[PDB]
Amino acid sequence: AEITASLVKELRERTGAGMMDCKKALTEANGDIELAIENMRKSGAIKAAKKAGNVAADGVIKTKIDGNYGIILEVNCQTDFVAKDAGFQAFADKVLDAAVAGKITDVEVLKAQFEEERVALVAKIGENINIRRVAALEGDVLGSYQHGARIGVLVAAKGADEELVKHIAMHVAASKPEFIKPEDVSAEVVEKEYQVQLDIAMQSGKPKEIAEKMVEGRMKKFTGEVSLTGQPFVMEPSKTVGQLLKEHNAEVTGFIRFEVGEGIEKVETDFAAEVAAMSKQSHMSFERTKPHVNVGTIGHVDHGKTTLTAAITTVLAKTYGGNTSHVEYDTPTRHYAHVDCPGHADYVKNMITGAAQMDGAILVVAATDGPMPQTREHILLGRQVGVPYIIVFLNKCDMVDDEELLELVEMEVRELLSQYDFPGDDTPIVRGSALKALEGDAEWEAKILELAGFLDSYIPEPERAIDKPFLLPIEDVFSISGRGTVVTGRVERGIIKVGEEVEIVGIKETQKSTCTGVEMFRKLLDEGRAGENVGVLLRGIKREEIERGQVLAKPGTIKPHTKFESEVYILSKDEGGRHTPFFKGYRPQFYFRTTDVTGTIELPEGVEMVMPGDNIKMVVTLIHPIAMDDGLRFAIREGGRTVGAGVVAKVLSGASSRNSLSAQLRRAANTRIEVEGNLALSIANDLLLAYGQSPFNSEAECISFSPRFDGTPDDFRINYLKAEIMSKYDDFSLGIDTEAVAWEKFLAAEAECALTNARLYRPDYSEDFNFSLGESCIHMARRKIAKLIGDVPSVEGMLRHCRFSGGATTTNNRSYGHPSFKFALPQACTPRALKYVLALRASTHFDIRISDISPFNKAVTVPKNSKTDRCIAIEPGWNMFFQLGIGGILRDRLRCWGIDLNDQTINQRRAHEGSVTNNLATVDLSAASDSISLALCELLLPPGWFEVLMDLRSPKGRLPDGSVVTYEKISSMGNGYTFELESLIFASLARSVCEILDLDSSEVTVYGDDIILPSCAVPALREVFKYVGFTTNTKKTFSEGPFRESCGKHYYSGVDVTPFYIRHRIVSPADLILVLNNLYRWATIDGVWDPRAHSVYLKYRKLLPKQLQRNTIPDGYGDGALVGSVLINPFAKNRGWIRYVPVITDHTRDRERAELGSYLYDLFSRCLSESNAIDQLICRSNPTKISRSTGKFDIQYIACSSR
RNA sequence: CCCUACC
RNA sequence: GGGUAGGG
Ligand SMILES: Nc1ccn([C@@H]2O[C@H](COP(=O)(O)OP(=O)(O)OP(=O)(O)O)C[C@H]2O)c(=O)n1
Ligand SMILES: [Ca+2]
Ligand SMILES: [Ca+2]
């Protein structure tokens, strides 16, 4: 030590400067006060200027109004915590006040007027802080709005009143209008923006006056929207600000809106990979049940928070050897995840959103400085979020002589901790140095060790989910004959044993009962443990006495509540939340463990708008009760869209839409649009005419017209539509057309397999002399396939993939398709398939029974296009169960070849590229799956597999004639695996063809029979295919020309030319709406019409009942309303800040579900799962419900977003 | 279970 | 009938 302790303290208390900066400026002053205060004052700048190269993207905005003069101010800092800090508040509160009277606008004037004090803080704080901008606004009446501190606006308007200007100010803060009027936009920035779009359009091939008109309409919008005037007013999106003003005899002379940080990079920051980055410099020179603990580090930016967590990691690895960007380290007794808390808001967000909780914080302060002024806000954050314990790591202690000085810093911290109710006197404080720790220096190494010892002993072990009291969120209820009432769900915490009593609590008056049993799909059980999906059997209680959403718990452990206060986060436009703010009476859905429930909120004191993206405390009150205690997470929803997360803080005491309007629409909806002749045709023809193309001569021409594959994209697009649009229409009288042809087709395919079956089992030409491409590919493909697939389908493979889903089986019809009827009604099965069923039956205690054992499937017929139906096959139920098993497994394996059968999106893009690039082809086989013969499978597949495939197929088929077929092909369409099998067969060949040619196999991609490989490969692929029995569809395969198609998307030199189809007689208003919407989506660029089509759209829109002509919804909400602008829908009711619009839906009648079967289906599904930012983990999946379609329509109200 | 869009 | 994506 040099000079004395209490000499430095009073140097701090009158300055706020760092400890060592105080001692060291007290030596060069020979123990003199005033002399010292000066060496620092006179060095205030050396510090500040050292911080210039520190990005200050945070801060506050302030705002003041004087009679009718107003100023808006922005002064940055680099941190959340500094912005809410008292001192920094006072600087900006002052630089603002004294900037009012002294009416300034030149940012430099008031800057330099404060520069000598701007250095005061920057020294005392340790963050770059400085005035960023200022501006001034005056008018006849101006008003301001302050959205916390992140954003303020000043609004000046003539002829307006008090609240009006507030509201306008608030709107401005929400909608960011970059001008005050549509006619105020830089007639240059625009006149040259109209000069860029004109190509985008005229290069797509569009005729002069079309590209123009389009661009004009676009630009008219492009502006109206970025202009206060043509902006849907925020407090009533139905009318815009423009109209709001006009009807108040007012206008807006001008406005300013500032937002903290606007246009300042705000350099990204990754925590983990930075620690490893600081760990790298000294990178140089069983018991799995261990408890899991979350810790957060919190303190001043460069007080060494990052170096400490580096230290904590090396040292811990060196010694005890071994969500979202978070380092993790181990102690001999527990396992840690560690986050940084660089921002206050940002942290509160993650704490609500569950993306990062905290069992204890670690407050980091460098002893060379001591607590900073903003250290208050650090501890305060801890306090506000309820971090249960806070440990202190004094850092950089080695850069300190007097040890009495550390005794002194440590006092300051303890006193701060206690000012915020933390155990100041009893809280751990390790005197350490992270730097030396990383230099291996074992003196300062045992302090890190010591810190982790406190982590192990001061932050108490968190409560293992099993040790808390039983609770199971009820997902569904079943009435099971001779086994009472049963609920299913995942037990959330605790254990339930048979015999114990339970309460069922939530939505109605709480009820009591006792546990009869506990079952999973395979085992029956006497206890259910936390994390397990189960059924639990209750006694005396009935199934209409229990609802989903209730919980099952140990008695008295959980109680039902209706009112509570909470901390919630509203998602932004980004995260898929709302895109408009809400206000006083927000009335959304609060989803709890498994169900939505309506609630109203009240905002805290003095807040009256809420924007996507921000935090808020609100007092929520629910329509009826839900079991809850403190801590319980919940989502916030609007029509099943997630717009917020929440956490109950404290439970409290808890002491639009029109009917005739629905009736009007219902009546209209059940009306018949009726016209003469064929409406579909008339529409197509008015369309052909508006694009100036010759109309369809007759019904005959609709289905026999071929497009010219040339001319401009525009010319081709309507030409392609002409060829496709009527091609699947099912109501053509004119034609002895049929489905007789579908069977001929079907018989042709079989006979084809018969030939190639003969051939492939006979290729003894008895002459090696000759070598063949097809032979070669089969050999190569076989070898690749085995490497991918294995000798045989894994048992686990089957365990996670066999399932029932869907439609008809050989015993169930469309009506009894649902999986719950498959578990209830006995299913048929094949003699060869029997052992699978028995094995499944040996596998569970539930009954598993076989209607009948027979080798037949049912060949039926389903619609395809105007020219032919498609023959498929309805399988035996149990065979299906297992087919989907192997089908599911092949789907997984095929990923290793880059083939992803869940994503037809990758095939569409390669179609599009092949379209400009001509380097890729799209190809198509004719009877794709009807042509895979038995022989081909047998040559390609491992024996183990082919056998399993032979057991599971239907060997025989019963046609509608009662006649039979003994199948030549391996499997028919409608089998559980044929799609995935044809994909693998197709890919394996194309890949082998690639290697034979020295192309990259990886360029191959396949989805069913939509095959995409490199163009040069096609001729050889054609030959292989011909050889192994397939016939390639010359008409729908493209390896040159400007055209490509794959998976629904059609492209022409890069432009989307995918058509649309009218399939049915248009008879109801839903039929017509669907067609019109398809027209809309095909003719609209971003909501703007091609004029050619729009004239036809408007012509036919007049055929609808009047109210249905105006009842519009945004795109992506379905087709029970015309797509258009929902803001101008007269029937849209804005109810509680969420907007509700009526759509047409099919009127259903409820049917009785199969109680046992539904319960198996539920349980079986939970089995399937066990073998398998983000608050999506807050929602489940829903209860079995059956319903008949009556032929009528209903009106349903759905939630919408302005869009 | 009932609608639309595709293989 | 099988699968995909979206909707109730
Ligand atoms: N409604 C459909 C459509 C396709 N697929 C499956 O996807 C593959 C694609 O067959 P398509 O290309 O649609 O037509 P193909 O049966 O091969 O007959 P074609 O091209 O001559 O019309 C084959 C089949 O397994 C299906 O099962 N059911
Ligand atoms: Ca095909
Ligand atoms: Ca195809």
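The count begins at 1 with the first shown residue.
Header entry for method reads X-ray crystallography, 2.6 Å.
For all residues, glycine too, the Cβ spot is worked out from N, Cα and C.
Sequence-distant neighbours of A:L721 (variant position) (same chain, 6+ residues apart, CB-CB distance under 8 A): A:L687, A:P1059, A:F1060, A:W1082. Reduced to three states, the DSSP call for A:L721 (variant position) is helix. Recorded in Swiss-Prot as a natural variant, A:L721 to F (Swiss-Prot position 71) carries the remark: In strain: QB_1.
Under mutagenesis, Swiss-Prot gives A:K728 to A (Swiss-Prot position 78) with this note: Loss of RNA polymerase activity. Following the DSSP three-state reduction, the secondary structure of A:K728 (mutagenesis position) is coil. Cβ-based neighbour count (10 Å, all protein chains) for A:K728 (mutagenesis position) stands at 16.
When other Cβ atoms within 10 Å of the Cβ of A:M780 (variant position) are tallied across all protein chains shown, the result is 18. For the natural variant A:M780 to I (Swiss-Prot position 130), the note given by Swiss-Prot reads: In strain: QB_ancestral, QB_1, QB_2, Qbeta_1_FR and Qbeta_2_FR.
One mutagenesis experiment named in Swiss-Prot is A:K784 to A (Swiss-Prot position 134), and its note says Complete loss of infectivity. For A:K784 (mutagenesis position), the same-chain residues that are 6 or more apart in sequence and have a Cβ closer than 8 Å to its Cβ are A:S988, A:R991, A:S992. According to its DSSP assignment, A:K784 (mutagenesis position) is helical.
Under its mutagenesis annotations, Swiss-Prot gives A:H818 to A (Swiss-Prot position 168) the following note: 80% loss of RNA polymerase activity. Counting only same-chain residues six or more apart in sequence, the Cβ atoms lying under 8 angstroms from the Cβ of A:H818 (mutagenesis position) belong to A:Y1161, A:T1184, A:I1186.
The note that Swiss-Prot attaches to the published mutagenesis A:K864 to A (Swiss-Prot position 214) is: Loss of RNA polymerase activity. Neighbour density for A:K864 (mutagenesis position): within 10 A of its CB lie 16 other CB atoms from the protein chains shown.
Counting every protein chain shown, the number of other Cβ atoms lying within 10 Å of the Cβ of A:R891 (mutagenesis position) is 20. Quoted from Swiss-Prot, the note attached to the mutagenesis of A:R891 to A (Swiss-Prot position 241) states: Decreased initiation of RNA polymerase activity.
The Cβ of A:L901 (variant position) lies under 8 Å from the Cβ of A:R891, A:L894, A:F979, A:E980, A:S983, A:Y1007, each of these being in the same chain and 6 or more residues away along the sequence. Quoting Swiss-Prot on the natural variant A:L901 to R (Swiss-Prot position 251): In strain: QB_1 and Qbeta_2_FR.
Marked as domain 'RdRp catalytic' by Swiss-Prot on the basis of sequence analysis: A:909-1041. Residue counts for the domain 'RdRp catalytic' (A:909-1041) by DSSP state, with H, G and I taken as helix and E and B as strand, are 64 helix, 25 strand, 44 coil.
Taken from Swiss-Prot, the feature Mg(2+) 1 binding site covers A:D924, A:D1009, A:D1010.
Taken from Swiss-Prot, the feature Mg(2+) 2 binding site applies to A:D924, A:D1009, A:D1010, supported by experimental evidence. Around A:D1010 (Mg(2+) 1 binding site), the same-chain residues at least 6 positions away in sequence with a Cβ under 8 Å from its Cβ are A:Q904, A:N907, A:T922, A:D924, A:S1046, A:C1047.
Looking at Swiss-Prot, you'll find the mutagenesis A:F979 to A (Swiss-Prot position 329) noted as follows: Decreased initiation of RNA polymerase activity.
Recorded in Swiss-Prot as a mutagenesis result, A:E995 to A (Swiss-Prot position 345) carries the remark: Almost complete loss of infectivity. Here A:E995 (mutagenesis position) comes close to A:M780, A:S1001: these same-chain residues lie at least six apart in sequence, with C-beta atoms under 8 angstroms from its C-beta.
Record note (Swiss-Prot) on the mutagenesis of A:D998 to A (Swiss-Prot position 348): 80% loss of infectivity.
According to DSSP, A:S1068 (variant position) is assigned to coil rather than to any helix or strand. A sphere of 10 angstroms centred on the C-beta of A:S1068 (variant position) encloses 19 other C-beta atoms. For the natural variant A:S1068 to G (Swiss-Prot position 418), the note given in Swiss-Prot is In strain: QB_1 and Qbeta_2_FR.
In the three-state DSSP reading, A:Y1161 (mutagenesis position) counts as helix. All chains included, 23 other C-beta atoms sit within 10 angstroms of the C-beta of A:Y1161 (mutagenesis position). One entry in Swiss-Prot concerns the mutagenesis experiment A:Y1161 to A (Swiss-Prot position 511). Its note says: 50% loss of RNA polymerase activity.
Taking the C-alpha atom of A:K864 (mutagenesis position) as reference, the shortest distance to any of the recorded positions A:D998, A:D1009, A:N1182 belongs to A:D1009. When the recorded positions A:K728, A:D1009, A:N1182 are ranked by how far their Cα is from the Cα of A:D998 (mutagenesis position), A:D1009 comes first. When the C-alpha distances from A:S1068 (variant position) to the recorded positions A:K728, A:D1009, A:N1182 are tabulated, the minimum falls on A:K728. Cβ proximity to the Mg(2+) 2 site centre (mean Cβ of A:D924, A:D1009, A:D1010, cutoff 8 Å) flags the following additional same-chain residues: A:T922, A:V923, A:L925, A:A928, A:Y1007, A:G1008, A:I1011, A:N1033, A:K1036, A:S1046. Ligand 2 lies under 6 Å from the Cβ of the following recorded positions, listed in sequence order from A:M780, A:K864, A:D924, A:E995, A:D1009, A:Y1161: A:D924, A:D1009. Counting neighbouring Cβ atoms within 10 Å of each of the recorded positions (A:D924, A:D998, A:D1009), the lowest count belongs to A:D998. Listed in sequence order, the recorded positions among A:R891, A:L901, A:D924, A:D998, A:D1009, A:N1182 whose CB lies under 6 angstroms from an atom of ligand 3 come out as A:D924, A:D1009. Note: the Cα of A:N1182 (mutagenesis position) and the Cα of A:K728 (mutagenesis position) are spaced 35 Å from each other. Looking only at other Cβ atoms within 10 Å, the busiest spot among the mutagenesis positions A:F979, A:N1182 turns out to be A:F979. Comparing A:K728 (mutagenesis position) with A:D1009 (Mg(2+) 1 binding site), their Cα atoms are 20 Å apart once rounded. Taking a Cβ distance under 6 Å to any atom of ligand 1 as the criterion, the recorded positions A:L721, A:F979, A:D1009 reduce to A:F979, A:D1009. Once the 21 residues left out of the deposited model between A:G322 and A:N323 are set aside, the two flanking Cα atoms are found 20 Å apart.
Annotation note: A:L901 (variant position) sits in a coil segment as assigned by DSSP.
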